[PDB]
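Peer 1: Mind having a look at this structure? Questions to follow.
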Amino acid sequence: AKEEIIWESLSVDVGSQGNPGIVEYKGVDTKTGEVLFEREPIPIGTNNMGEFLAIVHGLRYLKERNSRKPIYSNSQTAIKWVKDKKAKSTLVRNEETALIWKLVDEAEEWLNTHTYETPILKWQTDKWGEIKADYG
Amino acid sequence: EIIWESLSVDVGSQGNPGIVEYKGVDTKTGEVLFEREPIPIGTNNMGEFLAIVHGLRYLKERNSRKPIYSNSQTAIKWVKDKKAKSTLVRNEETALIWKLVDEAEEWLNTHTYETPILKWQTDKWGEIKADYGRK
RNA sequence: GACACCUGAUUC
DNA sequence: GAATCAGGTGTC
Ligand SMILES: [Mg+2]
Ligand SMILES: [Mg+2]
Ligand SMILES: [Mg+2]
Ligand SMILES: [Mg+2]
């Protein structure tokens, strides 16, 4: 197949220091690389929770702007979680991990109370190389 | 913080896998205490492993209690486990490095030591003192 | 096995 | 920027 990148899109990726560890995420214009949104470093979180938050944040960003652009993520886990509207994270829940869980609860609440037209697509890393929203 | 009364070791190579050498130095002085003759074919991690054990033997025979610094997370673990886990092909071309690694492992399995093996915090203190010059 | 995210090094 | 040597966790 000649499946090609849809450039008119939003790509999200997570960046961390450790896992679990410090987690950040951002959404960029797939074509230009321009950062559209970002999250301040969360002291303790996992890669999957971060990828999940990033996609939902993207859904909210595009909906508010009445955009029909699809969202790309290379995380099969986060994509499934958003589809299920449930983040199945094993991260222990306590004072240290209270913030990331608070954000995850907020994202689930959002997914369960809003509809969206956005196609959530799996970034074909093997076919296209690293996703554009990567940190470096 | 940094413990200056210590021995620092590091590997150096040209290619990886490639030619490898290693050395130990007085962390404070910078004085070279030992330096291995270049080995034709080896890996960076095999070299870091040899360097630490060599340092261990060096301190052991002097009944020194000073610690050893290495910036190698891999080699520090191999030493704690008393087992190197290199993926390097084992044959006539790599016989020397493997002979040294086998002997270093055997040394660990035939001696006791008190020497604390510490991780050099490159992120905070800069490059290890036994570092090899660029190029 | 798969999709990810890292950690510490060695070099060219 | 490219390549290789090693150890580790989150999830499906
Ligand atoms: Mg990702
Ligand atoms: Mg990435
Ligand atoms: Mg080193
Ligand atoms: Mg060095």
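Quick note: numbers on chain A are straight from Swiss-Prot, i.e. 59-194, in order.
Backbone N, Cα and C atoms are what each Cβ position is placed from, and that goes for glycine too.
Per Swiss-Prot, the feature Mg(2+) 1 binding site maps to A:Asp71, A:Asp192. Among the sequence features in Swiss-Prot, the mutagenesis site A:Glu109 to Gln is noted as follows: Loss of activity. Per Swiss-Prot, mutagenesis A:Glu188 to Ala is noted as: Strongly reduces activity. Quoted from Swiss-Prot, the note on the mutagenesis of A:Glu188 to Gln is: No effect. Under its mutagenesis entries, Swiss-Prot includes A:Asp192 to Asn with the note: Strongly reduced activity with manganese. Loss of activity with magnesium.
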Peer 1: Drop a 10 Å sphere on every Cβ of the recorded positions A:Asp71, A:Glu109, A:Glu188, A:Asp192 and tell me which sphere holds the fewest other Cβ atoms.
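Peer 2: Taking A:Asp71, A:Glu109, A:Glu188, A:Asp192 as the recorded positions, the minimal 10 Å Cβ count falls on A:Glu188.
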Peer 1: For the C-alpha pair, I'd like the distance in angstrom between A:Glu188 (mutagenesis position) and A:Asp71 (Mg(2+) 1 binding site), rounded off.
Peer 2: 10
Peer 1: From the Cα of A:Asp71 (Mg(2+) 1 binding site) across to the Cα of A:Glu109 (mutagenesis position), what is the distance in angstrom?
Peer 2: 6
Peer 1: What three-state class does DSSP give A:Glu109 (mutagenesis position)?
Peer 2: helix
Peer 1: Of the recorded positions A:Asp71, A:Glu188, A:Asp192, which ones put their CB under 6 Å from ligand 1?
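Peer 2: Near the molecule: A:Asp71.
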Peer 1: Express the distance between the Cα positions of A:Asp192 (mutagenesis position) and A:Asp71 (Mg(2+) 1 binding site) as a whole number of Å.
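Peer 2: Checking the Cα atoms of A:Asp192 (mutagenesis position) and A:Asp71 (Mg(2+) 1 binding site) gives a distance of 6 Å.
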